[PDB]
Amino acid sequence: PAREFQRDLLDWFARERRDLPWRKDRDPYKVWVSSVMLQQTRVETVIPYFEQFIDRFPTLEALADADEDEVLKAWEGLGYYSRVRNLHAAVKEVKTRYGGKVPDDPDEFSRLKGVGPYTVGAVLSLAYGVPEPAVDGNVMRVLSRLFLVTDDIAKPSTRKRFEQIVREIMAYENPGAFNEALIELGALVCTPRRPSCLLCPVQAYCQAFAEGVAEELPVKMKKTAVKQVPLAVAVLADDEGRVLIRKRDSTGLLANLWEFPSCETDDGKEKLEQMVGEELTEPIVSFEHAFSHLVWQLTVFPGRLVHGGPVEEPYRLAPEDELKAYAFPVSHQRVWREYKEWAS
DNA sequence: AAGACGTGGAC
DNA sequence: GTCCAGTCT
Ligand code: SF4
Ligand SMILES: [Ca+2]
Ligand SMILES: [Ca+2]
C-alpha cells in the first residue's frame, strides 16, 4: 500500500523533521559535505564539525582552493579521514573538470572519489530532485523490519535489494523528502534498540511488528575481534621547547595526519632510539586507543632532542605553540595531553 | 568478498 | 564488554 504508507511517513516527517544545519537549504555542496561527514558518524557529533567546516569553506571552490593541511585540520577528530581526502580531490575535480558545478548525472557524480551509492542518492535526490535511493544504515534497518528482510545487510547484494524496494515504494513526486523521511524515521523512531513501534507512523505496514520481531532486525553479522598492536611513541623536545613531529604517508592508516614519531614494537625505547637515529627516559604513560579494525596499545617515552643536522621530511620541528595548527589523530592528541600533564 | 578505515554515544 | 552511526580496495 504505497500511497497509504508514503502519506503516513511524509506527514510525520513534515511534523517531526529535525531542524539540522545542513537542512537550511537544498544546496548540493552543503548536502554533499554533510552526507560525507555523516558516514559512520552520528548527527550529534557532526553538527559542530559541519558548522566550522562550512564557515571555513563556504563554497566548493573555497574547499578546492584550500591546502590539504587546512582541510584535514577541519576534519581533525571526526575519524575515517580518507573521507575528507576523497572529498577534497572530488571537489578539485569538480572545479577543474566541471567548472565548479556539482554533476547532476548519477554516473558522473559517482565517478568522483568518495561518492558511493548512499552519497549519490542523498545529494542528487535532495539538491537536484533526482529519484535515486539513499540507503544508509537507518534505511536498511527500516526496510528490513517493514518487509521482514532477514538477509545479512552487510552483503552488498542485500543493499542492492533494498535499493530496488526503495524504487518500488518511493514517492517519485517528492523523492528528496521521501528519502530524508526514511532516514529520519530510522533515526528517530525505528531505532536499533527498543524501537518505538507504537508511536511509529507506519505501525500498520510493518511485518516485523505484526510478528513481534522488530527487535530481531536487521540481520547484521557479528563483528570479529580485532588485532592488538603495541606502539611506542616519542615526545622529543629541544631546549627551545620545540617538538619533533612527522607527517604520515598518504596511503593507509591515518593518512597525511601528523603524529609524534612512533614505532610498532610487537622493546620500545630501543626501537624508537634506533628509528629516530636513522636518548629516551622511562615511559610516563601507557593507554589503549580503538580503531574499527585494530587497537593501539600506546606507550609514551619523553626524549631530549639535540640538533645535529637538518630536519628532513617527513619530519618538522614544531614550536609547542604551533602544534595546535597541525591535525593529529585522537590517539596522539592524548599523547600530547599526557606528556603535558606529566610535565606539570 | 571482506578487510581496511576513526571515533564517540548509548546500552 | 557490544553495537553502530558508508566507501575503497
Ligand atoms: S512500524 Fe516499527 S518497524 Fe515498522 S517501519 Fe514503523 S518503526 Fe519501523
Ligand atoms: Ca562511486
Ligand atoms: Ca602507507
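So for chain A, numbering is Swiss-Prot's, and the shown residues are 9-274, 277-288, 295-360, in order.
In case you wondered, yes, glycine gets a Cβ from its N, Cα and C as well.
Counting every protein chain shown, the Cβ of A:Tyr88 (DNA binding site) has 15 other Cβ atoms within 10 Å. The annotation DNA binding site is assigned in Swiss-Prot to A:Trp30, A:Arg31, A:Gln48, A:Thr49, A:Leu86, A:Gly87, A:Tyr88, A:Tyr126, A:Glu188, A:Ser308 on the grounds of experimental evidence.
When other Cβ atoms within 10 Å of the Cβ of A:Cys208 ([4Fe-4S] cluster binding site) are tallied across all protein chains shown, the result is 22. DSSP assigns A:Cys208 ([4Fe-4S] cluster binding site) to coil in the three-state reduction, outside any helix or strand. According to Swiss-Prot, the [4Fe-4S] cluster binding site annotation covers A:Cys198, A:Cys205, A:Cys208, A:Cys214.
What Swiss-Prot lists as domain 'HhH' is A:105-133. For the domain 'HhH' (A:105-133), DSSP puts the residue distribution at 14 helix, 0 strand, 15 coil.
Long-range Cβ neighbours of A:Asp144 (mutagenesis position) (same chain, at least 6 residues apart, Cβ-Cβ under 8 Å): A:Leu46, A:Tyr126, A:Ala130, A:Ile191, A:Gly194. As a published mutagenesis entry, A:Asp144 to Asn appears in Swiss-Prot alongside the note: Loss of catalytic activity.
Note: the CA-CA distance between A:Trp30 (DNA binding site) and A:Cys198 ([4Fe-4S] cluster binding site) rounds to 22 Å.
Taking every protein chain shown into account, A:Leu86, A:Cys198, A:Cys205, A:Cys214 are the binding-site residues, and of these the Cβ with the most other Cβ atoms within 10 Å belongs to A:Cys198.
For the pair A:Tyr88 (DNA binding site) and A:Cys208 ([4Fe-4S] cluster binding site), the C-alpha distance works out to 33 angstrom.
A:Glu288 and A:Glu295 flank a stretch of 6 residues with no modelled atoms, and their CA atoms are separated by 13 Å. Comparing Cα positions, A:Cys198 ([4Fe-4S] cluster binding site) lies closest to A:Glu188 out of the binding-site residues A:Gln48, A:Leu86, A:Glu188. Least crowded of the binding-site residues (A:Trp30, A:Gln48, A:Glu188), judged by neighbouring Cβ atoms within 10 Å of its own Cβ: A:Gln48.
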